[PDB]
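Trainee: Okay, here's the structure, questions in a sec.
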Amino acid sequence: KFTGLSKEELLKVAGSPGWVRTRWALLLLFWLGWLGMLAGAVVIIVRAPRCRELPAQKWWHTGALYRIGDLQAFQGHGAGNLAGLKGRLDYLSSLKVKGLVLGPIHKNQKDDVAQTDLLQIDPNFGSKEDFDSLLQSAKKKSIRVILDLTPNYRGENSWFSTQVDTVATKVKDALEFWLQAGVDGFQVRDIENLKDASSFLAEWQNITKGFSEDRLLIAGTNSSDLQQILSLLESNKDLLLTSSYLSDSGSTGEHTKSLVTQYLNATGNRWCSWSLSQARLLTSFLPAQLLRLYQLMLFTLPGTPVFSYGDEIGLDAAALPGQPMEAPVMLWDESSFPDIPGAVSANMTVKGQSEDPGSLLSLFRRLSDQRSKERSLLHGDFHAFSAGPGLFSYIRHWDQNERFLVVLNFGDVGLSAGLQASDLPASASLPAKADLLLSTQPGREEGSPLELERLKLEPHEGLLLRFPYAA
Amino acid sequence: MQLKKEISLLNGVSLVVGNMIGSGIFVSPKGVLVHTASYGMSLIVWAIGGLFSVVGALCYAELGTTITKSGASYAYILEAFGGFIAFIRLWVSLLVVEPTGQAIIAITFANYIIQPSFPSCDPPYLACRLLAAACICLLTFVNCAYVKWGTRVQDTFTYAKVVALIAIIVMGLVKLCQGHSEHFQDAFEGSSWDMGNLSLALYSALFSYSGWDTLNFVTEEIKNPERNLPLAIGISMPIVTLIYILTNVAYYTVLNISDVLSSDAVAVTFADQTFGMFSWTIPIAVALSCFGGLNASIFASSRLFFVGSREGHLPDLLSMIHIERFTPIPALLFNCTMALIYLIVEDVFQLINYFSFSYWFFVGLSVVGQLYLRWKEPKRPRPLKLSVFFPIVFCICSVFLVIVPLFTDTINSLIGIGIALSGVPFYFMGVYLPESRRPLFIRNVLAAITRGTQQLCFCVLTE
Ligand SMILES: CC(C)C[C@H](N)C(=O)O
């Protein structure tokens, strides 16, 4: 019923000094409080830690690489065919490959050193025009192609000779030729068999860096002693060297740990390459119940994981008969191999494994994605702490993004996964509870928060416990 | 003590544009692209969404010039489909639709003003909430002082955001003419022509144009609404469609799909790529865009609550006006207070899922109310009358847009209906029940505090 105050009446009641003083005071107080809120905001910002710089990566520092022995044995066809890859580029992208290593597509006849020229492509594989078309299609999907420059891939040695190095001059001018063609790097193998190596490596590295900043050279040797490696990695440090250093059958949990940590301590945590061998597949040394172990290991160490073709399905050249083990055939479908039908099963192809969530190729795709998108895995720091008898475990933490933790057992026995470090840095303080992403063998669920003290570990189990940023 | 009809055409163009183009184009233009897997098909779905929203905007021009009352979905629903229904609309937009919009725009402004100092990491939390609260307080003051101040702020910051988008478009199209034409060679390849993907493309390109009726909330203040309202909507639709499509062409030209689909703020990545230095101009441009959007939202919400209380659904008090200034001071203070409460909730960015079914339900209900009024009383004086084509196609489209978020994500839309319906007790027990029957204590204290705040704020209700 009050109907508030009339306009004129209001003007009459508003004459009291109390109300005008209250109005002036409230305006003063509002402005004071707003300025104090700004001051608090700016103070809190200044009392906040500036955070680290991006290490300005290249392309290959991201994701994986993908080797290819023979192009004809790839698609499952007897006709080498760059056009045939047009239907495989997709597949490579399905495996989310950050790079590629074509086989040696140059002409190679026999031990003749002059007749083998690296400037023309073998007609059985294609021509120049479809080659450049492959380059353009790859660049449209961001798959940069490295060309294999080992001269004699149809002989005992790659150089046609252990001693003579005019093939090195052939390498030099082939560099500029194919770089004007559009290749994104080069790779040579059998380095232990080439004499006066370090000089050639230095010169090729220098000219390759002179052409651009993002052109890469990869050397490959079958050495197994840390001393030869360290001697080869003395002059230039952009050299990515693939060796047989990690290939250990026993590979006890404290054996792999020792090997990896010594390899890293020898170089002060620089960049490197992680692969078991130069041209052999993973299964050439391991049983079938450890492939997931290694495929989880090599996708998390600080380096570029080099894979040979066929290891995203667990292809084994010992179960499939009637084929040279160095050049198997990819089992696209059950009929991709025409000879001896029925020998192929559903778990041995790509289609039968695409929809299986607990398959092997699904593990590959998940791991490749998590390694090609998360910063803590791209350039993060590496720290491995001691654990149980036969365990390998480390952490990946960059600055403030989602940390990553892996638990790895190189044992056929079940162990209690006790994680006792007491040496982790302040920004990498291990919490008591973290989530989970996936495991090698089934038995648990994703998204479930697990407490990080009483972890049960079955034989051959790998975990991806993830804990976010904190103090 | 009338509300000055100061609103101008220009000022109207500025409200519609500067409220449409927010951060829906700067930091998340990857709604169409992800469900389309190609480039050309994404541009095409952009254009189609633009066409459908243009038709909707002409439908609202027709309504707004037929009724000529503020509220813009509440006056029409009321005059056409009732006051309880009108009260459901007012209750949902009082409780969850407006305060969350303003809180989130202020928070994003805060996020993007200090980003150049924290480029890779996460900026702190206390500082973000403090800058958001400071922004809301400043704008509610600027708008409680005068109305020409609100319009000068709107003009300035719409000019700023549009000139920044022109910078992006011209630099993109100067890249596309440097001979590259690189990503645009084998377009359309790999598209997903499934129905279950074109539907989601259309839905995500129809959420990108929401806000095409922020000029109807102030119809009672425009100079002469019969000429300045439809001309303002017709002049502010194609500008926004063209800028959206051209900016998308710029993005797709400079970057590729592998990161545009995985980038957290596409404009910032673009700036890091092309502008060698000056990678800090685009974050500040996003901050200005957010500030302007927040100002227009404060404008519209204050006027809506004003009308609501003028109808009796709210306290009798929010219908006041300042004596010497003619600005709805209590309404603006109420809106500011609600937004400054909702800033206190951690992780508000979820609440934009609880009303994505309500909002389009109400827009579609207003359109079908236009159809009902076209049938029932066809002899009102209509200054411009459109063919029933446009209400037809847009009521169809509204059926589509309410049917998408019910099939999927049903529990969220259901709890939304729960919130929206949580207001009927107040109606049935205090509003629909007539005067002089309510308990006298509540009326006494209401009038007492009414006189208190009235004398405190110098406001007598409309003459
Ligand atoms: C509702 C508006 C503030 C949002 C704006 N129309 C956008 O496209 O993001």
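Quick note: numbers on chain A are straight from Swiss-Prot, i.e. 160-630, in order.
Recorded method for this deposit: electron microscopy, 3.6 Å.
Each Cβ is built from the backbone N, Cα and C atoms, and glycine gets one as well.
Looking at Swiss-Prot, the entry for mutagenesis of A:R182 to A, E, K or L says: Strongly decreased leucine transport activity. Listed in Swiss-Prot as a mutagenesis experiment, A:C210 to S is described as follows: Abolishes dimerization, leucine uptake and interaction with beta-1 integrins. As a published mutagenesis entry, A:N365 to Q appears in Swiss-Prot alongside the note: Impairs both the stability and the trafficking of SLC3A2 to the plasma membrane; when associated with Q-381; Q-424 and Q-506. Recorded in Swiss-Prot as a mutagenesis result, A:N381 to Q carries the remark: Impairs both the stability and the trafficking of SLC3A2 to the plasma membrane; when associated with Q-365; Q-424 and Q-506. What Swiss-Prot says about the mutagenesis result for A:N424 to Q is this: Impairs both the stability and the trafficking of SLC3A2 to the plasma membrane; when associated with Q-365 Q-381 and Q-506. Listed in Swiss-Prot as a mutagenesis experiment, A:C431 to S is described as follows: No effect on dimerization, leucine uptake or interaction with beta-1 integrins. A:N506 to Q appears in Swiss-Prot as a published mutagenesis result, with the remark: Impairs both the stability and the trafficking of SLC3A2 to the plasma membrane; when associated with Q-365 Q-381 and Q-424. Among the mutagenesis results in Swiss-Prot, A:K532 to E has the note: Strongly decreased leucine transport activity. The residue drawn here is the original one.
Provide an account of the burial state, proximal residues and distances for the features listed.
Mentor: Within the same chain, no residue at least six positions away from A:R182 (mutagenesis position) has a Cβ under 8 Å of its Cβ.
In this view, A:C210 (mutagenesis position) is surrounded by 13 other Cβ atoms within 10 Å of its Cβ, with every protein chain counted.
Taken residue by residue with DSSP, A:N365 (mutagenesis position) is part of a helix.
Under a cutoff of 8 A between CB atoms, and with a sequence separation of 6+ in the same chain, the neighbours of A:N381 (mutagenesis position) are A:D349, A:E351, A:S402, A:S403, A:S436, A:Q437.
DSSP classifies A:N424 (mutagenesis position) as helix under the three-state reduction. Neighbour count (other Cβ atoms within 10 Å of the Cβ, all protein chains): 9 for A:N424 (mutagenesis position).
Around A:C431 (mutagenesis position), taking its Cβ as the centre, 21 other Cβ atoms fall within 10 Å, counting all chains.
Around A:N506 (mutagenesis position), the C-beta neighbours below 8 angstroms that are at least 6 residues distant in the chain are A:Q512, A:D515, A:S518. The secondary structure of A:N506 (mutagenesis position), as reduced to three states from DSSP, is helical.
In the shown protein chains, 14 other C-beta atoms lie within 10 A of the C-beta of A:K532 (mutagenesis position).
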Trainee: Taking Cβ distances under 8 Å as the criterion, give the subset of the mutagenesis positions A:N365, A:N381, A:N424, A:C431, A:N506 near chain B, ordered by sequence.
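Mentor: In terms of proximity to chain B, the mutagenesis positions that count are none, since no Cβ is under 8 Å.
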Trainee: Could you round the CA separation between A:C210 (mutagenesis position) and A:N365 (mutagenesis position) to a whole angstrom and send it over?
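Mentor: That comes out at 34 Å between the alpha carbons.
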Trainee: For A:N365 (mutagenesis position), which of the mutagenesis positions A:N424, A:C431, A:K532 has the nearest Cα in space?
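Mentor: Checking each of A:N424, A:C431, A:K532 against A:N365 (mutagenesis position), the shortest Cα distance is to A:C431.
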Trainee: List the Cα distance (Å, whole number) between A:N424 (mutagenesis position) and A:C431 (mutagenesis position).
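Mentor: Given the Cα positions, A:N424 (mutagenesis position) is 12 Å from A:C431 (mutagenesis position).
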Trainee: Whole-number answer please: how many Å between the C-alpha atoms of A:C431 (mutagenesis position) and A:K532 (mutagenesis position)?
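Mentor: Distance (Cα to Cα, whole Å): 20 Å.
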Trainee: Where does A:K532 (mutagenesis position) sit by DSSP, helix, strand or coil?
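Mentor: Assignment for A:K532 (mutagenesis position) reads helix.
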